[PDB]
Amino acid sequence: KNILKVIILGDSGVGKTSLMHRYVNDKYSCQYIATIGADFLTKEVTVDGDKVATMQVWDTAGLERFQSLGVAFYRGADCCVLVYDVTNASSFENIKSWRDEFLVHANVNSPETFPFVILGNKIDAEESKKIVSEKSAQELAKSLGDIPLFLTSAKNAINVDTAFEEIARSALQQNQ
Ligand SMILES: *CCC(=O)NCCCNc1nc(=O)c2ncn([C@@H]3O[C@H](COP(=O)(O)OP(=O)(O)OP(=O)(O)O)[C@@H](O)[C@H]3O)c2[nH]1
Ligand SMILES: [Mg+2]
Ligand SMILES: [Y+3]
Ligand SMILES: [Y+3]
Ligand SMILES: [Y+3]
């Protein structure tokens, strides 16, 4: 009865709640409502056709100072999703910070093999606003352990399911 805990980290505003809503419920709103608290949605998933699982996807506030649950957010995760916004250089520069935050709080026994997935969200944005290049993102993903990178739009439903299937796969791997 495979239950997979996935947590999503990243700065305030990058699209964490939007990517979860898109994946689970296919909903998206242009309006911004900052996440208060921590909670999860549920998605039934199968990996490789034959491996049935329930994925619990957890979402809380982006900035650490408004992360109400604290350490308990991180505990027992099978995969950590790290999200930046391609229109915000600071968010991208914080991806290593978030990876490090997780490894300390989740006290993982094999940091070099624990599953992270990087999502560069907001790929639909006006081109002149897009200030983080895919090349930089690929360079960071290599340098953090050859972790998978997906470029996504929660808004226009680009690559969100594909990303989450790799999150699911890699969480199953870890959980087993
Ligand atoms: C719909 C109006 C419109 O066309 N706007 C133009 C560009 C919109 N691009 C765009 N692309 C996406 O893929 C987006 N995902 C989310 N958002 C928007 O950004 C704001 C923040 O979203 P949240 O999911 O609330 O971010 P989160 O990380 O969850 O913040 P905290 O809780 O941590 O604070 C929202 O306005 C959302 O619509 C995209 N926008
Ligand atoms: Mg949110
Ligand atoms: Y869907
Ligand atoms: Y911290
Ligand atoms: Y080693």
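Quick note: numbers on chain A are straight from Swiss-Prot, i.e. 6-181, in order.
Every residue, even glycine, has its Cβ placed from backbone N, Cα and C.
Per Swiss-Prot, the features are:
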| type | residues | note |
| --- | --- | --- |
| MUTAGEN | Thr22 to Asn | Constitutively in the GDP-bound conformation. Causes loss of function during vacuolar morphogenesis. Does not suppress the zinc, caffeine and calcium sensitivity of CCZ1 mutants |
| MUTAGEN | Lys127 to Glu | Reduced nucleotide affinity leading to increased turnover between GDP- and GTP-bound states without the need of a guanine nucleotide-exchange factor. Suppresses the zinc, caffeine and calcium sensitivity of CCZ1 mutants |
| MUTAGEN | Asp129 to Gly, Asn or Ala | Reduced nucleotide affinity leading to increased turnover between GDP- and GTP-bound states without the need of a guanine nucleotide-exchange factor. Suppresses the zinc, caffeine and calcium sensitivity of CCZ1 mutants |
| MUTAGEN | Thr157 to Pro | Reduced nucleotide affinity leading to increased turnover between GDP- and GTP-bound states without the need of a guanine nucleotide-exchange factor. Suppresses the zinc, caffeine and calcium sensitivity of CCZ1 mutants |
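Locations of recorded Swiss-Prot features on the structure.
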{"residue": "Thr22", "record": "mutagenesis position", "contacts (Cβ under 8 Å, 6+ apart)": "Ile38, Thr40, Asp64"}
{"residue": "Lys127", "record": "mutagenesis position", "contacts (Cβ under 8 Å, 6+ apart)": "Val19, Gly20, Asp90, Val91, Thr92, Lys135, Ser158, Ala159, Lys160"}
{"residue": "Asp129", "record": "mutagenesis position", "contacts (Cβ under 8 Å, 6+ apart)": "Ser158, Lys160, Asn161, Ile163"}
{"residue": "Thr157", "record": "mutagenesis position", "contacts (Cβ under 8 Å, 6+ apart)": "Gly20, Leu24, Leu124, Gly125, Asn126, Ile128, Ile163, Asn164, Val165, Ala168"}
DSSP on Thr22 (mutagenesis position), three-state: which is it? helix
Using a Cβ cut-off of under 6 Å to any atom of ligand 2, determine which of the mutagenesis positions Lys127, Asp129, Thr157 qualify. none
